[PDB]
2 protein chains.
Amino acid sequence: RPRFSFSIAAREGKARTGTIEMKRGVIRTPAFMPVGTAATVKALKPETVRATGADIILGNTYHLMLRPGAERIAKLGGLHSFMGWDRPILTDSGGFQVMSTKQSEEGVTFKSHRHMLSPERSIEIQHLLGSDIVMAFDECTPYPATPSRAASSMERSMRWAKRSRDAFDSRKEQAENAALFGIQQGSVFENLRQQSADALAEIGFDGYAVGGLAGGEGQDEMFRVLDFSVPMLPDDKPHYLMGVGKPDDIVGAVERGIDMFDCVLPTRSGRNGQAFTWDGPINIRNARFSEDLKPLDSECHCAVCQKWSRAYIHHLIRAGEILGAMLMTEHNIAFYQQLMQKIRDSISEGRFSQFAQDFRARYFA
Amino acid sequence: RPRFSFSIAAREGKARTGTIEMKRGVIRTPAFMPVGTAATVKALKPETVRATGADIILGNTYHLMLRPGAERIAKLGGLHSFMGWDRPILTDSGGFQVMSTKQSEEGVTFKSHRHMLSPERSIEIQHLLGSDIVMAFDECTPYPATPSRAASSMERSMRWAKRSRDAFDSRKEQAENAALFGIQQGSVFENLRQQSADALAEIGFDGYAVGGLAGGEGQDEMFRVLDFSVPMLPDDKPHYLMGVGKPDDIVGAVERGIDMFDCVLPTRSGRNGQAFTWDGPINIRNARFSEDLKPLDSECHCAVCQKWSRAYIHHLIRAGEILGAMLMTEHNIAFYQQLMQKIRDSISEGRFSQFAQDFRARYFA
Ligand SMILES: [Zn+2]
Ligand SMILES: [Zn+2]
């Protein structure tokens, strides 16, 4: 396999389906990436994450650099070996969670909840972890942001994108074996989104993320910004919408040209009692499920829906049992993978617009 | 398969190995029974509990009757169906955890941490859960106990053993499909142990538990009491030592004629960071393991020791991650099953005394 090859197999309007080939495996797009916080997808062994259909997971740089430490993970063989996941890993840059502190043009210094993160250090940590898809280090633009602040922050992020590119390229083993994605900023402002897209394409990346959304703006606004923002990115490279999340957000974002997603929702939701179904989310802790012998979802093909009832899962979550977290998280990540598979097949078959309409009619019935 | 058949295949001194055949499966003895509290072996799917080699698990009556409720579990199809374990389940009587309240000769009334438990109600709950091995309801004798108190309590327990026998026999489906074990009491006093054994054998049970030990008396005392107590039980029925536990306690107890064990140690220990090894227990949270790439135990055949290092498990437990509990509990229960398998093979081969000596020399090196 090549270091990185994105191929588009089918299109329907702005939606695309295809594959990213990398040394550790093929990623089917549109893709959903389960999030590994602290070198684990919560409550799942890697083999179970793979069994749900995930082709790649996301590792959070911020957490790893605090615990267990990036240099420590490198000494032990890298993140893949440490956690037992041998397929591609995308790592974030660590900066978002820094904000979630002294900031300057060099980078940010912060106290662990004393550390430093610059574009160079972020790319180095992602190298030490052995990441396959490395994210450029950007500056977070809060929502809402004034035009002036959004512009200053976008400009700093483009300076840091060039620094990230040069740091990644300076390290032979990383340049030869991993891919580097740039992140578009500009808040909700079309002209800044355009300047950001132009700058990132001038520098050149393997893929392009749409940053700064899912920050409180609401779905209509998010979709309006995607409407003009995604077409500004190079068409022939993957488009990654960072931190997006809800099933309906994913369907609308695919309709607008997005190829990759991550979110903690299905894992975090799981442990909190929220289960996704084709008829909308349910909260399994609700007393109405205490004697319900049906599976979480009537159509879901996951091992949890094969084997255990809503009533059992209700009891486990109400009792605070670990197996309740395990079962809820496996089902929710399987549900997301089945959604992505339905999206991919419907685009491949030229019936994605109908699928989106059918999905919305039922999910919101 | 028959309702209940215990066959002894080999003996070495007081140690025996053999099988209990029941309708839901065969139990290899000496047996260790993982404990399911609240209708789950903590942090393990049933298929994983089975993969470790367990032939039967223990369900705690007290917890189940509070949450989710015995009548509720019966309405949903019984405990096997509810939790997805289709092999034998032994249920305790619920009384111990009641103590762990108004007591009388009829039974005990208590407030959930308002309920009632008598011999009749306990046998009924175990029926509603669909237990395969039902324990008679006894009265707990605290350690230490005076001779007079231990005698009064033992006598009450023998009265309740007859009540348990008659309640179990009055229910056709339970009498035909499950087995009933009696519990010997008498604290540390030989004459009371003998009177208790005589009473239980007069009533007649499918198996006999040694109750009231592992209550603070220490291993030398426990072993001294087993020395005279176990020979008082019918030789041709299984002998169950309730709530025993540590690997060395199990080896010594088998040397004294015990065939069945349960304890929360390997599960509870797991989540707390204690991992069993042939060289003794380790606490994985210790900093000495932070860069240790060896598996938890160098000889262990479990899936955790195949796949993950001490360093990774150290990180997961220190980070409070669910997968750390999952991996530690799977390894510890697998370790217990491998211990029982080594015990069974060594008795079968007439080399159990040597095995016990070799085990002690290394476990305590
Ligand atoms: Zn499911
Ligand atoms: Zn092991």
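Shown for chain B, in order and in Swiss-Prot numbering: 11-110, 115-127, 132-383.
This deposition comes from X-ray crystallography, 1.6 Å.
Note: Cβ is positioned from N, Cα and C throughout, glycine not excepted.
What Swiss-Prot records for this protein:
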ACT_SITE  B:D102  active site, proton acceptor
MUTAGEN   B:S103 to A  Strongly reduces activity
MUTAGEN   B:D156 to A  Abolishes catalytic activity
MUTAGEN   B:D280 to N  Abolishes catalytic activity
ACT_SITE  B:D280  active site, nucleophile
BINDING   B:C318, B:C320, B:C323, B:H349  Zn(2+) binding site
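Overlay of Swiss-Prot annotations on the structure.
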residue	record	DSSP class
B:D102	active site, proton acceptor	coil
B:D156	mutagenesis position	coil
B:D280	mutagenesis position	strand
B:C318	Zn(2+) binding site	coil
B:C323	Zn(2+) binding site	helix
B:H349	Zn(2+) binding site	helix
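Gap check: B:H127 and B:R132 flank 4 missing residues, and their CA atoms are separated by 10 Å. Where the chain is interrupted between B:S110 and B:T115, 4 residues are left out of the deposited model, and the two C-alpha atoms stand 11 angstrom apart. Apart from the site residues B:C318, B:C320, B:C323, B:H349, the chain places the Cβ of B:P313, B:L314, B:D315, B:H319, B:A321, B:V322, B:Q324, B:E348, B:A352, B:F353 no farther than 8 Å from the centroid of the site's Cβ atoms, the recorded Zn(2+) location.
Here the Cβ of B:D102 (active site, proton acceptor) has 26 other Cβ atoms within 10 Å, regardless of which shown protein chain they belong to. Not one of the recorded positions listed as B:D102, B:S103, B:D156, B:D280 brings a Cβ under 6 Å of any atom of ligand 2. Between the binding-site residues B:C318, B:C320, B:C323, the minimum number of other C-beta atoms within 10 Å of a residue's C-beta occurs at B:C318.
Cβ neighbours within 10 Å of B:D280 (mutagenesis position), excluding its own Cβ and spanning all shown chains: 22. Cα of B:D156 (mutagenesis position) to Cα of B:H349 (Zn(2+) binding site): a distance of 33 Å. When other Cβ atoms within 10 Å of the Cβ of B:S103 (mutagenesis position) are tallied across all protein chains shown, the result is 25.
Considering only the recorded positions B:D102, B:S103, B:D280, the residue whose Cα is spatially closest to the Cα of B:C320 (Zn(2+) binding site) is B:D280.
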